[PDB]
Amino acid sequence: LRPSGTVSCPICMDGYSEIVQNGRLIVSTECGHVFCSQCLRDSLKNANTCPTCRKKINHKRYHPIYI
Amino acid sequence: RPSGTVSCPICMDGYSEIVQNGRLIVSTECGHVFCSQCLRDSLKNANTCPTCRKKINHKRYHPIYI
Ligand SMILES: [Zn+2]
Ligand SMILES: [Zn+2]
Ligand SMILES: [Zn+2]
Ligand SMILES: [Zn+2]
């Protein structure tokens, strides 16, 4: 069960209390999707995308300039 | 290499040599300038600015304190 209004990780399926009880943080992507710190971390070792919506959540900080 | 010269510190090509074969001039956010080809290469197996070593990979997630 995953009652609406509750904050849990869609990957490990832990609730808010379980996530914080062992030192993990609640995190959010810029695209608004919530995970525990540890599952999003593993996930991003091997992708630039949000587990939930697949939108890229990296930002190589460089860009063309047009002199 | 006088001030105002636009060139790549990696391949050593100047602004004309860069645009003539289809590369773009680029800049990291720390203000460092490369050709698009050399910078891109450097970032395949690394995530730092080839010039100053600052991390230039901004993964867009953060803690929320509830
Ligand atoms: Zn989790
Ligand atoms: Zn997302
Ligand atoms: Zn170059
Ligand atoms: Zn730099």
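Following Swiss-Prot, chain B shows residues 125-190, kept in their order.
Quick reminder: no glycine exception, Cβ is built from N, Cα and C everywhere.
Straight from Swiss-Prot, the features:
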type	residues	note
BINDING	B:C132, B:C135, B:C159, B:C162	Zn(2+) 1 binding site
MUTAGEN	B:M136 to S	Dominant-negative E2-binding mutant, leads to increased trapping of PARP1 to chromatin; when associated with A-177
BINDING	B:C154, B:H156, B:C173, B:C176	Zn(2+) 2 binding site
MUTAGEN	B:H156 to A	Abolished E3 ubiquitin-protein ligase activity
MUTAGEN	B:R177 to A	Dominant-negative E2-binding mutant, leads to increased trapping of PARP1 to chromatin; when associated with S-136
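Here the features listed in Swiss-Prot are painted onto the structure.
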residue : record                : CB count, 10 Å
B:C132  : Zn(2+) 1 binding site : 22
B:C135  : Zn(2+) 1 binding site : 15
B:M136  : mutagenesis position  : 11
B:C154  : Zn(2+) 2 binding site : 15
B:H156  : mutagenesis position  : 17
B:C159  : Zn(2+) 1 binding site : 26
B:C162  : Zn(2+) 1 binding site : 19
B:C173  : Zn(2+) 2 binding site : 21
B:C176  : Zn(2+) 2 binding site : 11
B:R177  : mutagenesis position  : 10
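Taking a Cβ cut-off of under 6 Å from any atom of ligand 3, the recorded positions B:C154, B:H156, B:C159, B:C173, B:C176, B:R177 reduce to B:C159. Look at B:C162 (Zn(2+) 1 binding site): DSSP puts it in a helix. Among the recorded positions B:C135, B:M136, B:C154, B:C159, B:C176, the residues whose Cβ lies under 6 Å from any atom of ligand 4 are, in sequence order, B:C154, B:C176. Other residues of the chain with a Cβ within 8 Å of the Cβ centroid of B:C132, B:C135, B:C159, B:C162, the Zn(2+) 1 site, are B:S131, B:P133, B:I134, B:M136, B:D137, B:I142, B:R147, B:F158, B:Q161, B:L163. A Cα-Cα distance of 14 Å separates B:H156 (mutagenesis position) from B:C135 (Zn(2+) 1 binding site). Taking the C-alpha atom of B:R177 (mutagenesis position) as reference, the shortest distance to any of the recorded positions B:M136, B:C154, B:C159 belongs to B:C154. If you take the Cα of B:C154 (Zn(2+) 2 binding site) and the Cα of B:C132 (Zn(2+) 1 binding site), they are about 15 angstrom apart, rounded to a whole number. A straight line from the CA of B:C173 (Zn(2+) 2 binding site) to the CA of B:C135 (Zn(2+) 1 binding site) spans 15 Å.
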